[PDB]
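Notes follow once the structure below has been shown.
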Amino acid sequence: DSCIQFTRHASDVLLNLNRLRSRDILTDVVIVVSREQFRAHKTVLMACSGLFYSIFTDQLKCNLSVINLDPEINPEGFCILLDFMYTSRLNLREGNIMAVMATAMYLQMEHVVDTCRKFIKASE
Amino acid sequence: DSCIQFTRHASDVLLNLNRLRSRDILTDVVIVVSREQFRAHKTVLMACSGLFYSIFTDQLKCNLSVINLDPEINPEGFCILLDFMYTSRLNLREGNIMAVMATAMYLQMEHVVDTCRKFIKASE
Amino acid sequence: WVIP
Amino acid sequence: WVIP
Ligand SMILES: O=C1Cc2cc(Nc3nc(Cl)ncc3F)ccc2N1
Ligand SMILES: O=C1Cc2cc(Nc3nc(Cl)ncc3F)ccc2N1
Ligand SMILES: [Cl-]
Ligand SMILES: [Cl-]
């Protein structure tokens, strides 16, 4: 087409979606990871994770307001990945990299799994 | 912080939100612009427009599944702006610029209003 | 704004 | 990936 494009638009949209999340505005699901609860927008979760895309395109699961993750999932790992979904920034540290990579494999976040594998390879 | 950042994340999220819109997945509002209807996600509309941010943060309006816009709003102008919200690309043409600018002023999309004003100034 |  |  003959369109013009605003370079910062996608980043500005994501920043505003994170502001809605902070202020608990129009959050429509609670993700339970053992004793912890995380509120989020189903659309953002689906746009970032192959697992959430599969869950919320299912005719029965799309209607649930609570999703319980596998008990092996670490809540800190999930928290770091949820922050990544809403900000593009990943708080990857020596003390959390194994939990983050395991969580990203479960959530089907291929780009995160890729950077974790590279950081682990560099340490070996 | 000591975060790493994935450059293409925000653009990839927006591309996936537009794919959900195309496939009518988890759309939760219909915007009516005279005889036309447009389905969208309330969160994307709020992240892009000062008018939708004000509507969906209102305790009564946040619950509506249908929003009727002012009859003076042109449906083509709205369609072009909705496509911009989900893609960052604005289909601005000599034949639609006045309707697009009027619609962006009504929706409170300051960056769009800014580019329309500049393109109009260049023609004078 | 840019030409994409 | 980059250092922001
Ligand atoms: O690593 C990843 C990240 C990821 C996100 C999605 N998300 C969606 N995919 C499509 Cl094609 N349309 C809409 C979506 F919300 C699917 C698979 C995967 N795998
Ligand atoms: O030209 C514009 C575009 C625009 C979008 C928003 N959106 C939100 N603003 C905030 Cl601070 N938090 C969450 C949001 F969804 C408000 C005002 C305006 N004015
Ligand atoms: Cl990813
Ligand atoms: Cl704008």
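Residue numbering for chain A follows Swiss-Prot; the residues present correspond to positions 6-129, in that order.
For this deposited structure, the header notes the method as X-ray crystallography, 1.8 Å.
Cβ atoms here come from the backbone N, Cα and C positions, even for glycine.
What Swiss-Prot says about this protein:
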MUTAGEN   A:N21 to K  Abolishes interaction with NCOR2 and HDAC2, no effect on interaction with CTBP1 and transcriptional autoinhibition; when associated with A-116 and 376-Q--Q-379
DOMAIN    A:32-99  domain 'BTB'
MUTAGEN   A:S59 to A  Abolished ubiquitination by the SCF(FBXL17) complex
MUTAGEN   A:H116 to A  Abolishes interaction with NCOR2 and HDAC2, no effect on interaction with CTBP1 and transcriptional autoinhibition; when associated with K-21 and 376-Q--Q-379
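Listed mutagenesis positions (A:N21, A:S59, A:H116) with a CB under 8 Å from any chain B CB: A:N21, A:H116. A:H116 (mutagenesis position) sits 18 Å from A:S59 (mutagenesis position), counting Cα to Cα.
Only A:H116, of the mutagenesis positions A:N21, A:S59, A:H116, place a Cβ under 6 Å from an atom of ligand 3. On its own chain, A:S59 (mutagenesis position) has no residue at least 6 apart in sequence with a Cβ closer than 8 Å to its own Cβ. Within the domain 'BTB' (A:32-99), the DSSP-based counts of helix, strand and coil residues read 30 helix, 15 strand, 23 coil. A:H116 (mutagenesis position) carries a helical DSSP state (H, G or I). Counting every protein chain shown, the number of other Cβ atoms lying within 10 Å of the Cβ of A:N21 (mutagenesis position) is 16. Its Cβ taken as reference, A:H116 (mutagenesis position) is surrounded by 16 other Cβ atoms within 10 Å in the chains shown.
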